[PDB]
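Undergrad: Input: one structure, supplied below.
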Amino acid sequence: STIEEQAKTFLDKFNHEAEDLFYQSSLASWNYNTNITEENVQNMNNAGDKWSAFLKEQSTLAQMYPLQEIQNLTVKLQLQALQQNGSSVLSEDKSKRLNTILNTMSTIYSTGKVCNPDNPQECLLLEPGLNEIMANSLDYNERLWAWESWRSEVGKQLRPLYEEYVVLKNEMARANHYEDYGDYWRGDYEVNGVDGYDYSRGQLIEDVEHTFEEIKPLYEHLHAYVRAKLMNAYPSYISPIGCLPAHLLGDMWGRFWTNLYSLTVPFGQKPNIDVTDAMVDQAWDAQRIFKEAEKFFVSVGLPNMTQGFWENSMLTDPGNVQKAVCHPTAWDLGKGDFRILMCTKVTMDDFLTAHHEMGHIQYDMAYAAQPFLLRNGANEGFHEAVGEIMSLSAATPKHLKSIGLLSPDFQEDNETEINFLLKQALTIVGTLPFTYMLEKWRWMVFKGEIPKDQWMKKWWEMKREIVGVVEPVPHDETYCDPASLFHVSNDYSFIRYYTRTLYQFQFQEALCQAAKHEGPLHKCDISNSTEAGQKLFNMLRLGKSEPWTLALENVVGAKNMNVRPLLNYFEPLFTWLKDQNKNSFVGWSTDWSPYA
Amino acid sequence: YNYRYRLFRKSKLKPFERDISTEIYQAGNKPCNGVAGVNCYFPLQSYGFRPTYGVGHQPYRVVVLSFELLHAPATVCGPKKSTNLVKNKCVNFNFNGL
Ligand SMILES: *[C@@H]1O[C@H](CO)[C@@H](O[C@@H]2O[C@H](CO)[C@@H](O)[C@H](O)[C@H]2NC(C)=O)[C@H](O)[C@H]1NC(C)=O
Ligand SMILES: *[C@@H]1O[C@H](CO)[C@@H](O)[C@H](O)[C@H]1NC(C)=O
Ligand SMILES: *[C@@H]1O[C@H](CO)[C@@H](O)[C@H](O)[C@H]1NC(C)=O
């Protein structure tokens, strides 16, 4: 007769009733995404609608159990997630407005952009594949032309839509008792239950700002070295004493700095560690790639992959003209119906991402034992962190030698491992400032911290203060640069990237110290180290059922954003690079004026 | 959806006790007189077996072969084990208890 038992019975009904709807939606989505055709394209409509209606009905019904008298923490968190009705908590007019805004953003993303009539032959630099990595070659003026054209084609069109989205979402969050949309985002990382392990939502910002400062010298020296090493696409306005333009750094927005690789590695005589020649010579296909990747997780004690994974999953030869989006995907359906969506070709990136997707699937089957509202990563950035740490370890030269893809007599030295460290530091060290500044700008805007003064100048000065890159041309408020990115256009979480970046190296150092290793971290292979696998499984099993503080402290000693493992991994690079920066000074001029 | 299971009951079923009835279960503080509603849920639910489910959710057929002995003659036995028969030889034999 007590409220607790009634809530227990209601959750026992809801967890069973949600499984069939979730499986229907997942299977319809998988079948549609495997091959785009009308007969299964139309299925996704009803599949989504039925699931949304059932969730809305359950959320409306879940109201009569108050949250005050709940004493069981499991059902407390379950109801807190369930009582978070989301888009169903407010009126219908705002619901359809938000749906229309999301549809407009999706159409803007899907619709391409064409150049001026003087050269309309090719204007699709996005492409349905990995070709988006390389957009323009070693250029100086038409690269900024492409940059400004894309910015003018996105921001001038999406500024008022984003402003109205911000207004309506702030109203939503205020209705749901949160301070703002940033409060709603931070609520995922907050724990208000068990004492001692408690973490408030307002502590994440200070934790991030405290953990970012311990790596500022590393980023400063790396950026100074890169700027000195460019030397070719020199800034025509500012001498190399000052800062550098932002467009040259690889991608469209500079999120990743892999493209700069070929422009800055000093030891060109020593080739990068490659297995492609052995990959082709030994007749390696996708099946062999995935078998080899599975052996890695089998060695560390993780269970054998379920039979039927290869049967159900598709990974080669799309065949149909309307090919699927070849981006990697890991699909979890019901229970035991784990599968992958892949476009394997024998390359570096595919081999690297195979382990990332394997880690995704492994985390999924590790936390599958939890109830429906709990089978997920503890933090928004835990899943990618688990994927990337396994992705980062198998690429060790020792593992390649053990596999046989590398020469048995091949010897490493202070010339090759430094190149490996530089290559993996371009894709990690430079990504932290971008994510950090983007998320802090997001939290400032969504909470109304900034005034109506044009947010673009604040964003530019903030990026040049953190990322240390000056914008090429001045801009007014008519542009909206961050929305040009997919995860801002579709309103996805962004701090998960920073959490992934730090947690990857935290668990790496923990499991590698558990892996009885001596010397630098980047040479240790966690293969045949069962204790590291058990330590990782200690946290992988919990999922969202336990506070993330418990999931982080039970493996690594610290409870918060401790960044020492990253520096302990990348210290040899820093020590070697200090010799190069013996003359190359460190420090950028934030007061730089490109217009002058 | 031809398989169903019960999810709510007032008391734990006694050994081998069966309750096939489908009366509305009252988990709330007030009766609902057979009307489905808040805290009054249908005590039967469907599996919805799909054929792409994993091993942990695939439909497993379960048979519980139970043996019962009471104050009655044992009319069911399993002595399905017999050898050949040879005559004109001094041998051991067990003819159905003889
Ligand atoms: C809270 O409710 C659960 C619901 O069963 C109680 O049962 C525990 O559930 C946890 C799963 O989170 C198991 O690890 C425990 O072994 C279960 N214990 C028992 C005795 O069944 C749980 O006891 C309740 N209380 C707490 C503090 O969790
Ligand atoms: C995993 O499965 C494969 C094929 O099903 C089998 O050959 C292998 O021995 C298994 N490994 C373990 C550790 O069970
Ligand atoms: C790990 O174990 C496998 C098992 O055969 C072995 O082949 C491999 O050399 C081992 N790797 C290391 C680094 O010891």
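Numbering of chain A is taken from Swiss-Prot, so the residues present carry the numbers 19-614, in order.
Note: Cβ is positioned from N, Cα and C throughout, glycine not excepted.
Checked Swiss-Prot, it gives:
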DOMAIN    A:19-607  domain 'Peptidase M2'
MUTAGEN   A:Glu37 to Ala  No effect on interaction with SARS-CoV spike glycoprotein
BINDING   A:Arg169, A:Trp477, A:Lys481  chloride binding site
MUTAGEN   A:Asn330 to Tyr  Increases slightly the interaction with RBD domain of SARS-CoV-2 spike protein. In sACE2.v2.2; increases interaction with RBD domain of SARS-CoV-2 spike protein; when associated with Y-27 and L-386
MUTAGEN   A:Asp355 to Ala  Strongly inhibits interaction with SARS-CoV spike glycoprotein
ACT_SITE  A:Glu375  active site, proton acceptor
MUTAGEN   A:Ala386 to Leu  Increases slightly the interaction with RBD domain of SARS-CoV-2 spike protein. In sACE2.v2.2; increases interaction with RBD domain of SARS-CoV-2 spike protein; when associated with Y-27 and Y-330
ACT_SITE  A:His505  active site, proton donor
MUTAGEN   A:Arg518 to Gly  Increases very slightly the interaction with RBD domain of SARS-CoV-2 spike protein
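Explain the structural surroundings of these features, please.
TA: Over all protein chains present, the Cβ of A:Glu37 (mutagenesis position) has 16 other Cβ atoms lying within 10 Å. In the three-state DSSP assignment, the secondary structure recorded for A:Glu37 (mutagenesis position) is helix.
In the three-state DSSP reading, A:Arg169 (chloride binding site) counts as helix.
Secondary structure from DSSP puts A:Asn330 (mutagenesis position) in a helix.
Remark: A:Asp355 (mutagenesis position) has A:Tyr41, A:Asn330 as non-local neighbours, by Cβ distance under 8 Å and separation of at least 6 in sequence.
The secondary structure of A:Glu375 (active site, proton acceptor), as reduced to three states from DSSP, is helical. A C-beta separation below 8 Å, combined with a sequence spacing of at least six in one chain, links A:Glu375 (active site, proton acceptor) to A:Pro346, A:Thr347, A:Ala348, A:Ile358, A:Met360, A:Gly405.
In sequence order, A:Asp350, A:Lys353, A:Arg393 are the residues of the chain that are 6 or more apart from A:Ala386 (mutagenesis position) and have a CB within less than 8 Å of its CB.
Within 10 Å of the C-beta of A:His505 (active site, proton donor) we count 15 further C-beta atoms, all protein chains included. According to DSSP, A:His505 (active site, proton donor) sits within a helical segment.
Of all Cβ atoms in the protein chains displayed, 22 besides its own lie within 10 Å of the Cβ of A:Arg518 (mutagenesis position).
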Undergrad: Write out, in the order they occur in the sequence, the residues of the chain not among A:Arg169, A:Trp477, A:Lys481 that have a C-beta within 8 Å of the mean position of the C-beta atoms of the recorded chloride site.
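TA: Along the chain, the qualifying residues are A:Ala264, A:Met474, A:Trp478, A:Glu489, A:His493, A:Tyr497, A:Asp499, A:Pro500.
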Undergrad: Taking CB atoms only, which of the recorded positions A:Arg169, A:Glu375, A:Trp477, A:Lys481, A:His505, A:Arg518 fall under 8 A from chain B?
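TA: So none of them sit by chain B.
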Undergrad: For A:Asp355 (mutagenesis position), what is the secondary structure by DSSP, using just helix, strand and coil?
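TA: Its secondary structure by DSSP: coil.
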Undergrad: Can you check what DSSP calls A:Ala386 (mutagenesis position), collapsed to helix, strand or coil?
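TA: DSSP call for A:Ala386 (mutagenesis position): coil, neither helix nor strand.
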Undergrad: List nothing but the one residue from A:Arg169, A:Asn330, A:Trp477, A:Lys481 whose Cβ has the fewest other Cβ atoms within 10 Å; the candidates are the recorded positions.
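TA: Per-residue Cβ counts within 10 Å for the recorded positions A:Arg169, A:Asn330, A:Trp477, A:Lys481 bottom out at A:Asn330.
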Undergrad: Give the three-state DSSP assignment (helix, strand or coil) for A:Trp477 (chloride binding site).
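TA: In the DSSP reduction, A:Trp477 (chloride binding site) maps to helix.
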Undergrad: Using only C-alpha positions, which one of A:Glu37, A:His505, A:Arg518 is spatially nearest A:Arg169 (chloride binding site)? These are the recorded positions in the record.
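TA: That would be A:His505, the closest of A:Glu37, A:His505, A:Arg518 to A:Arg169 (chloride binding site).
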Undergrad: Give the maximum pairwise CA distance in Å, whole number, for the residues A:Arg169, A:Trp477, A:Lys481 listed as binding chloride.
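TA: Largest pairwise Cα separation, rounded: 16 Å.
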